[PDB]
Amino acid sequence: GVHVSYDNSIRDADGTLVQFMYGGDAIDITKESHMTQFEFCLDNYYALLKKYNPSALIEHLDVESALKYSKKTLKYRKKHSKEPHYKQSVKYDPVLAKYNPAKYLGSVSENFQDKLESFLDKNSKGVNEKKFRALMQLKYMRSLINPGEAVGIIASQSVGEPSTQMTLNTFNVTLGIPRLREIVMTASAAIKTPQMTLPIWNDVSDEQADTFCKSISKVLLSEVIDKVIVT
Amino acid sequence: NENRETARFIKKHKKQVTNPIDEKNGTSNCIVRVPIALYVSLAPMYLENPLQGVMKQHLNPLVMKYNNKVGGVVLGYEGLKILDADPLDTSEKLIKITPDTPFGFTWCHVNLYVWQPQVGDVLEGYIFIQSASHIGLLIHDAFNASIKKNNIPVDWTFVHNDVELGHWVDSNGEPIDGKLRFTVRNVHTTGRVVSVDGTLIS
Amino acid sequence: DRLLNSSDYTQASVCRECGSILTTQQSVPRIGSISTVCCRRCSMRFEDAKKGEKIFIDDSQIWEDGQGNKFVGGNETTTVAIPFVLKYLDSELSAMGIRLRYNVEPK
Amino acid sequence: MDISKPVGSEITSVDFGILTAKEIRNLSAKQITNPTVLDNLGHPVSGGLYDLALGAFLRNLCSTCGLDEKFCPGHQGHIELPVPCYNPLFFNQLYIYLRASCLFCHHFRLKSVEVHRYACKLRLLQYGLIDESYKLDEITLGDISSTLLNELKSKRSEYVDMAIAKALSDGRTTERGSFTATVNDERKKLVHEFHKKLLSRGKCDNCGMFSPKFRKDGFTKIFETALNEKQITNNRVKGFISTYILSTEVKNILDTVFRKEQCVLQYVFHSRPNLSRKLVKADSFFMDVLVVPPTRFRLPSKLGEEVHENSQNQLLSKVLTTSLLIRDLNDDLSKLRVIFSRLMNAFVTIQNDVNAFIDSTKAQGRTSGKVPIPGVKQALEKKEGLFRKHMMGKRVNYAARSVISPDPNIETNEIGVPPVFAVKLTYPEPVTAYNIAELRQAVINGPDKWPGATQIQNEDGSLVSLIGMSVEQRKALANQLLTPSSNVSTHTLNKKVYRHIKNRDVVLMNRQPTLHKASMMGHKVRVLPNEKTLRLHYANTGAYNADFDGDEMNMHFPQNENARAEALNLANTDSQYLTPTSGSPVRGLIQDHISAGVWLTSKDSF
Amino acid sequence: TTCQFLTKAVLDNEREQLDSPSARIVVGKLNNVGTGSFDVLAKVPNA
Amino acid sequence: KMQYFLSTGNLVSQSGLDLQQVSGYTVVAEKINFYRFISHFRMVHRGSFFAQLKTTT
Amino acid sequence: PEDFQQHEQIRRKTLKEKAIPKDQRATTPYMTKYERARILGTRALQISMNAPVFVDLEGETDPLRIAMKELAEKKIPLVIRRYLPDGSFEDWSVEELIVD
Amino acid sequence: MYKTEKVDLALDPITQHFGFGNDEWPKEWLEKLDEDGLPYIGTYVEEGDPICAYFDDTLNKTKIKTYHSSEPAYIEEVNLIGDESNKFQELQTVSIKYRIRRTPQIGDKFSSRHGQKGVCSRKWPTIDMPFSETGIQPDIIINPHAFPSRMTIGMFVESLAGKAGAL
Amino acid sequence: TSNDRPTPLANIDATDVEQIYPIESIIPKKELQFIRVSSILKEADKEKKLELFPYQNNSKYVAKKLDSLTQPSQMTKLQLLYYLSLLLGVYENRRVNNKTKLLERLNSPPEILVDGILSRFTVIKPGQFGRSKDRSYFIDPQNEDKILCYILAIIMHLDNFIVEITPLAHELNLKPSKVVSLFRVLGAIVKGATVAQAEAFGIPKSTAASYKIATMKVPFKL
Amino acid sequence: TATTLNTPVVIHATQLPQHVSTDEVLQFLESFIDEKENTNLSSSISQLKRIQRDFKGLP
RNA sequence: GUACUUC
DNA sequence: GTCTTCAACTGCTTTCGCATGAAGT
DNA sequence: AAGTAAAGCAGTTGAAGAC
Ligand SMILES: [Zn+2]
Ligand SMILES: [Zn+2]
Ligand SMILES: [Zn+2]
């Protein structure tokens, strides 16, 4: 019963939600095709520009609102650029947080505009960049997930279709069906082989890590006995 | 809890409005006009006139018959007004169509005329048929009537004819005109045409 | 259309104040009356129906069953789309002691 | 479902309930007394199991409804029992109250302070007041005088009434009461706390005496136990301050404690604010009658040589013959010992018969049966989930299943279907001036040759067949397809012609076992009067993951143009070119056209 | 385990809005998902 | 009685036999292939009791 | 009939309060594929029962194809009534809705 | 293929007589049944065709037991079976054998001894198939695109061996 | 008090075989007084004595009992024999549901005789359009079991209470097993034919055990 | 005949029936006939004019 | 119910 | 420093109950 | 002959104010 409601939020039958928006992006897999290779749309500029027809949607939505606040978020984000989010403030919430991409033009994701401005940074190319920016903007907005689609069964299909192929026993830890079926449905508890990965600093060496390996590794008391003779 | 059960039994049989006597003209004003809320469907063939559609399918055969809710025989309609499913003063309306059938569901209230005879009132009747145990009475020549053999006075007698129906002789022995006072006893409409039953002893 | 329109569609009779589909009666009609459908659960025996003067009846509620008994009640009943296995589901869940009651709109 | 006759109502909400000792008397039409389904000579008996009162049986005329087995929807009946029985569907629930309720004070062994505490916190929990729920607990201000407990109760009332007032005042909740996916977690945690309550400890704070513990017999006959010396000594000092339990005793116990603790009982058995203000009784858990399904639903099944009645008729017959045994039992005592051991055994066996009708994993371990008889719930769950056979997916009509075959020269969406499947499968289409030229051809041809029509229906909803009418009748009916209705009562509707198939409609296809989104696709068909089996495409087998080594898929046909619309725009193959798993297009020719493609586009090809 | 689940349900006597598709398949009007999460109206000129 | 055992397939043993399964003892050769006739006369079935066993040892 | 007036008043006030004006609407102003197939199906069953068509038919004998022909010229006289999880509707008119 | 069906009477004197009686019975179905209620040999039977038209003692009429399948087929024999007894007992069990036309059409499955299988897609004559310079016409054609994965090279070595074994 | 039996009410304390089941239980007093058949024993031609009975068919079963009674000393044997004509007509034409279409076959039968049969051997169907024509009815298979009672209880008095099993099954179009079982519900005793009863009809003695007959002894079996 | 296509499924009175006079039926029925005249209803017209000759004149 | 077979 | 009332506790045993898609005989 | 886990049970389980 989970599905994207008509307010760009995945809701249940009763009305409770799962997330604020589908993966924070709300773009379908059937349209996530050329969102990382801008050389494709740049090489077929007039091709897709004729079929998207941005001139028919200039009097329909707003442009300067989400672009002004996007420049505000881009500036406030590029100023800090040094420390993670355990001390950095969130005074400028993302354009996705206040504006869903289905109301106006400009509301985009984070990795999309980051790799976009990276592409534009290493792009030196007779088409200009302004109408190409509105071109890719309308292209990203067109790929917005249609509200009302059964995204749930799609998600279970994404985790069920590989299950027909990933069925293999051994291709130290558990893998495959005994692990997937264990975590998803068996009410995960104390497991046969628990695992945890511990990083280390750059000054410590491998000749010092094994010392902590022996100190932390629990040894049985019976493994220091040659033989047990009793008369 | 004894009267609590009968509280629902009494509020389902009590008549809403009564028909008293007026002007002492013998009969009584028993033709009332009850506004009713009617929940009906539509037809796509009459989408260009939904009020005319329901008027043709659910309103023209509706007239001149006895129903169960208002408990009387309808005698015309008025006040054809439809209701929308959203707050508006324009002529254009909207009707919620069922996603299963091409018909749409509308909930419109209309004031319907209706005539209901109570038990123990007085009405009019003309001469329609004169049988040996059944006289013909037509109040406003639209509502048929019938009588049994045990609802007539002992003095009122009948005499058969010989030339060419049945003759009747009253207590004093003089015929009267077609205009006849009459009382109401029972009503029945599940047959072909509406017909009321009455008595002659009060 | 795949699940309901194939074979499991019927237009049964549901009552408002009883919320049952298997309890309604299709009684034998009168000599002059036709299509007399009523409900048995929302009806009390006529021998107890008595009375603050004695109120009469408009004869629209009087109807006889097949066995000759007489009980008044259960008048209003509409036609609703119901699956046949639902007509067996409410019969089975009622057989194990649990009562079922739908509701219809309006009211 | 006929598009002519619509539905005049909608089902949008459902509420459960329990039977009442007053309504179990008027819900039936005739009792069932004799322990027999039918006597000799082949006919039912009066007041029998397969009686004509609760429905027709074997083309008989229904005595109550007055109709045959094609219009009578059945009726209801029951059987009178001597003593109220238990219910395994509720025994595991009210036994908590049965083992916790005091026997002399008739209250819960807790104190009225904590009983009203849980009853008040729950009295506030039905609405969306989880914030004020824990705020009710943290109020403690002032073996001890009861006056301070009275003002505590008045404090609980004056606080909850004010909190509920403000909640119902300003936008928080409506009178119907709010219910989310967290308030049930809190209520289930609270009722589980009530199950982990005093029941696992001793003394009663209201009346200080030792009450014996109910020793579970396990699947019937709960029986009491004895006491010890430290219990009877308390029975001596309380002066100045393995036995079976009959049904009427616990009947009076639960009947008194329910009317005594109705303040907490009214909500502990309610999830929503009870507007009707019903009064639950002890009869909600004790069964006085056993309602029987209609005879039309209990038709005696036959398979080959063996002929026998329905499975439920065996257990019910055992209840009938044993109910009459225990019925005539009290007549010996009335006309006034081992007969007392035979009435207690009658109680245990009457119980062992009704609970055997309601459960099978409890009663008699017979010897190698190979299989017991399914009474109610193991027939409602054949392999623990029978709901999947009927309640979840029905046996769908208008189906076609046969082997498949590939075809070239198909633009990825045509499905070659044989005329032998085309003549059977049909589709309704209303008559108008819209298809006066094509429909008259489909009717004038008939089911003998394609394109034809199978059945014709009129405005009144009647069925007219054409498989047994010649071409002359096909002409007299062809000149009648366009004609106004009889009366204005059916002036809006029109006739519907069932035509076989065209090259424009949409047809659904599915491959078993389906395990993903692309394993369920619909296309359009293009008939070919050549051979017998189905036809497929080269690119569709890649999505279905099917082969040609004996694999066969299904052919389902939609009965609505709206289904044709969503199967032409949404379920069409083009919209399913990309599977919504990782962005990998499951489409394209596999082996031969690419292996020849390499030689085609190569430079060594002029 | 619809038996024990019916014990837990009817013991409390809750209210079911038949919103989920599993409930909209046992009674059903259209659905709660897809093209069955809304309704359709029809505008006509006259009043 | 012997005709009933061969017909249905299961044995009515008052005392029971060493093997655990109580079914799957006879088959009907519809006489379709001579290879099926010889192979049916030398069948080696592990046991219907091992049809619900999990491990593939 | 007084109780009926109470039910009439409570449904009136809950319907007007449930409604959303034409300016506070902030949903997607696009023609979805689900609403497309919805109005194509509804138009097909509506026009198959002798309905007044607004576009001339050129020997077209397919209700779905004609319904799409009505969608192309925006002659479709239907209205989309949207829902919300909180139980609140929105009045979408197909006239002011552009198709992809 | 063959389908041997069995018809029985009585599943206490006899109640059914094999054949006709004395009352009036509709004609025109005598081409299939003899005078003793038994069919002929070498006839054509479809669905809705009398096989066992017998007379009754309880109702005194000739009812028809017919075939219930589409299966346009023929019959083979009419075997008479009966039990031994001191006092003679009239026969009440009749068996009959059918032969159905299993014409090789598309949809059927062919396979060799090497493991490879295949379904007949479309029956195609020599009108367009590749002919040899000698004159022989390849009746069956298998795709070379199964060997990369199915790896049925046994068909290769046995085609060369079979070529020499028949050359 | 099983409260119902498919057989009519029979007495158990009677003295004569012809009185163990009185004729009043077949035709009531209101209908037995309208059997004007005294003007039938006057004619001698067998064809003229059959063209006035309510039932005429292609068989000769009614004339089988008509052979050996002409004196008014056997009115009781002949009053029911006249009723036998109006009796077996409702059985072979159980398809018809109304009296008007049923009256088309019976050449002017007494209306009071057939009316009482409907009130006790058919299912009543009320209707104004129906009652305007005549009394509508319907025969459920439970009545098919009750109409076979007067079939097998009046023939007894006709053939002096020696009924053969096989001819009754042929003329009633019923299986001999069903006919024998109907004797057991009426109270009769079915068994093999004795050495004297087998010679009265002319059947071989070697099958007298397998060729059973019908009989009934007094007093009636409790 | 007693279906969802002819008879309305739900019907309930709106408010208290306000009783009317007798002379008003003359104004109602004459306007109803005038707006009507602009198969099973022709007899309804006959009985409508038959109840209109009562309070207006006398045959 | 028991057995058998199709990817 | 001893007599008193009162709220838990963690592990063994029992049980409720589980676990392919479809079809032909 | 296989797994997974909730319910009930009992010996440990002794813990906290007043006189
Ligand atoms: Zn009801
Ligand atoms: Zn019935
Ligand atoms: Zn207590």
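Throughout, chain I uses Swiss-Prot numbering, with the displayed residues spanning 182-403 in order.
Looks like electron microscopy, 4.6 Å, at least that's what the header says.
For all residues, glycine too, the Cβ spot is worked out from N, Cα and C.
A coil conformation is recorded for I:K356 (mutagenesis position) in the three-state DSSP classification, outside any helix or strand. Same-chain residues at least 6 positions away in sequence with a Cβ under 8 Å from that of I:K356 (mutagenesis position) are, in sequence order, I:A350. What Swiss-Prot notes for the published mutagenesis of I:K356 to A is this: Loss of DNA binding; when associated with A-358.
In this chain, none of the residues that are 6 or more apart from I:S358 (mutagenesis position) has a CB less than 8 Å from its CB. The annotation that Swiss-Prot gives for the mutagenesis experiment I:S358 to A reads: Loss of DNA binding; when associated with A-356.
The annotation that Swiss-Prot gives for the mutagenesis experiment I:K359 to A reads: Loss of DNA binding. The Cβ of I:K359 (mutagenesis position) lies under 8 Å from the Cβ of I:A350, each on the same chain and at least six residues away in sequence.
In the three-state DSSP scheme, I:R365 (mutagenesis position) is classed as helix. Record note (Swiss-Prot) on the mutagenesis of I:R365 to A: Loss of DNA binding.
Swiss-Prot gives this note for the published mutagenesis I:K393 to A: Loss of DNA binding. Secondary structure at I:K393 (mutagenesis position), taken from DSSP and collapsed to helix, strand or coil, is strand.
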Residue among mutagenesis positions I:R365, I:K393 with least C-beta crowding, 10 angstrom cut-off: I:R365
Distance, I:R365 (mutagenesis position) to I:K393 (mutagenesis position) (CA atoms, angstrom): 14
Among I:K356, I:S358, I:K359, I:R365, I:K393 (the mutagenesis positions), residues with Cβ under 8 Å to chain J, listed in sequence order: none
